[PDB]
Amino acid sequence: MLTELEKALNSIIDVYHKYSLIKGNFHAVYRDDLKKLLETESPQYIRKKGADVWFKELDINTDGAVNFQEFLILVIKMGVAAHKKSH
Amino acid sequence: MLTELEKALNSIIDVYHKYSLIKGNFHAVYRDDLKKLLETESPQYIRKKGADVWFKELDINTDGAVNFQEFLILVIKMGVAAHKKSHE
Amino acid sequence: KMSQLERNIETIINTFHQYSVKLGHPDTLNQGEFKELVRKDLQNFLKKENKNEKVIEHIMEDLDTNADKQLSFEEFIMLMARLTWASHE
Amino acid sequence: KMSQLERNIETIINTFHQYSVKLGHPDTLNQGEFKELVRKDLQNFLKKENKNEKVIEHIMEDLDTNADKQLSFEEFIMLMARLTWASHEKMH
Ligand SMILES: [Ca+2]
Ligand SMILES: [Ca+2]
Ligand SMILES: [Ca+2]
Ligand SMILES: [Ca+2]
Ligand SMILES: [Ca+2]
Ligand SMILES: [Ca+2]
Ligand SMILES: [Ca+2]
Ligand SMILES: [Ca+2]
Ligand SMILES: [Cl-]
Ligand SMILES: [Cl-]
């Protein structure tokens, strides 16, 4: 039995895969995939930055994709911002 | 015998350790430490961005420190930029 | 209406808070709070580490980047990302 | 005058170039070039992985984010960061 916190962490991987499996490399989220991700998964205060700004910020190696470790930057920022909001 | 490439990767860890040891938590580089790292370790085209601009970019969790995994972002960007230069 | 990603982040925030609020600064984890959370809510992910209290203390010390003997949410989330990465790998 | 970090980066770049230029596009690694680089220059850091050609193949596939069957330097450097992290972690 995984705890609820542990299941939450595994679910973060599932969310990435929903998008990384759309096309091309299954370990890559491309710019249009990332736009769908932000629209579907993130609140307005994250979306309003814009998918192009977010893509440039997350694509650390400038290879035209967001890999899982790069996606974790977005998760960290969303968690920190959500935590701020909740109080 | 580590290869020259492997020794270069381990040396990158040593560079970070040089600066994280200056003060405070020994797994953290703070604003002034990073300024000193950029000034000593990085070329002008990297430095010119500004140490505060780099710090804001590297501090992903906004806890006021740059940890080793955050430092790796700088190393990737430096690598990509130097590679571009080496054939330009 | 909450997305899957939002639910997972809420789970993280609410778990942090369950412990942070019990004692001391209500929005940070002191050492006893961090230990309790890791012991219960990361009993599988940190199964080996939980066998040694000093290992857990060292984990906290590493995460405590402003050296105040407490983990803010900012500090703590770096652990959650490391653990997700480790699970992924 | 070159810093410690700059020398380490130059070592990475020169090693990538050594193999990328052997065949095909001179600034990317094709599968055979990548295999050669891993077998020789990462014989310690990827010791277990090297024992299976198909594992080395999968690592390149995962790194090849635009799926053109070669690794640009941008794609390759992500392996370098991952291996540096792994080495940092095991010196705990
Ligand atoms: Ca994909
Ligand atoms: Ca990328
Ligand atoms: Ca320090
Ligand atoms: Ca940080
Ligand atoms: Ca508390
Ligand atoms: Ca703290
Ligand atoms: Ca080539
Ligand atoms: Ca490619
Ligand atoms: Cl594609
Ligand atoms: Cl301090």
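In chain D, numbers come from Swiss-Prot; the residues present are 4-95, in order.
Cβ coordinates are placed from backbone N, Cα and C, and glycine is handled just like the others.
Pulled from Swiss-Prot, these are the features on record:
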type    : residues                                    : note
DOMAIN  : D:12-47                                     : domain 'EF-hand 1'
BINDING : D:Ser23, D:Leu26, D:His28, D:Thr31, D:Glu36 : Ca(2+) 1 binding site
MUTAGEN : D:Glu36 to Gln                              : Loss of resistance to bacterial invasion; when associated with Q-78
DOMAIN  : D:54-89                                     : domain 'EF-hand 2'
MUTAGEN : D:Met63 to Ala                              : Loss of antifungal activity
BINDING : D:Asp67, D:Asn69, D:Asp71, D:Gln73, D:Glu78 : Ca(2+) 2 binding site
MUTAGEN : D:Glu78 to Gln                              : Loss of resistance to bacterial invasion; when associated with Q-36
MUTAGEN : D:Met81 to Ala                              : No effect on antifungal activity
MUTAGEN : D:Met83 to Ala                              : Loss of antifungal activity
_Additional residues around Ca(2+) 2, ordered along the sequence, whose Cβ is within 8 Å of the centroid of D:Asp67, D:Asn69, D:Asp71, D:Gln73, D:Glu78_ = D:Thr31, D:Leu66, D:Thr68, D:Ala70, D:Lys72, D:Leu74, D:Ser75
*Could you check the recorded positions D:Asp67, D:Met81, D:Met83 and tell me which sit with their Cβ under 8 Å of a chain B Cβ?*
D:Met81, D:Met83
_Among D:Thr31, D:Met63, D:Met81 (the recorded positions), residues with Cβ under 8 Å to chain A, listed in sequence order_ = D:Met81
*Inside 8 A of the center formed by the CB atoms of D:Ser23, D:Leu26, D:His28, D:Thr31, D:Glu36, which other residues of the chain have their CB, for the recorded Ca(2+) 1 site?*
D:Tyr22, D:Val24, D:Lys25, D:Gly27, D:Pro29, D:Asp30, D:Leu32, D:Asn33, D:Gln73
*Can you count helix, strand and coil residues in the domain 'EF-hand 1' (D:12-47) using DSSP?*
23 helix, 2 strand, 11 coil
*Can you count the other CB atoms that lie within 10 A of the CB of D:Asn69 (Ca(2+) 2 binding site)?*
17
*Determine, to the nearest whole angstrom, how far the Cα atom of D:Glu36 (mutagenesis position) is from the Cα atom of D:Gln73 (Ca(2+) 2 binding site).*
9
_By Cα-Cα distance, the member of recorded positions D:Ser23, D:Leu26, D:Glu78, D:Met83 nearest D:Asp71 (Ca(2+) 2 binding site)_ = D:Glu78
*Output, ordered by sequence, the same-chain residues six or more apart from D:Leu26 (Ca(2+) 1 binding site) with a CB under 8 Å from its CB, or 'none'.*
D:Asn33, D:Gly35, D:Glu36
*Cα separation, D:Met63 (mutagenesis position) to D:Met83 (mutagenesis position) (Å, whole number)*: 12
*Can you list which of these recorded positions (D:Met63, D:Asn69, D:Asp71, D:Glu78, D:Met81, D:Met83) have a Cβ closer than 6 Å to ligand 7?*
none
*If one measures from the C-alpha of D:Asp67 (Ca(2+) 2 binding site) to the C-alpha of D:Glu78 (mutagenesis position), what distance in angstrom results, rounded to a whole number?*
6
_In three-state DSSP terms, the structure that D:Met83 (mutagenesis position) belongs to_ = helix
*Which one of these recorded positions, D:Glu36, D:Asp67, has the sparsest Cβ neighbourhood, judged by other Cβ atoms within 10 angstroms?*
D:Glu36
*How big is the Cα-to-Cα gap, in Å, between D:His28 (Ca(2+) 1 binding site) and D:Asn69 (Ca(2+) 2 binding site)?*
15
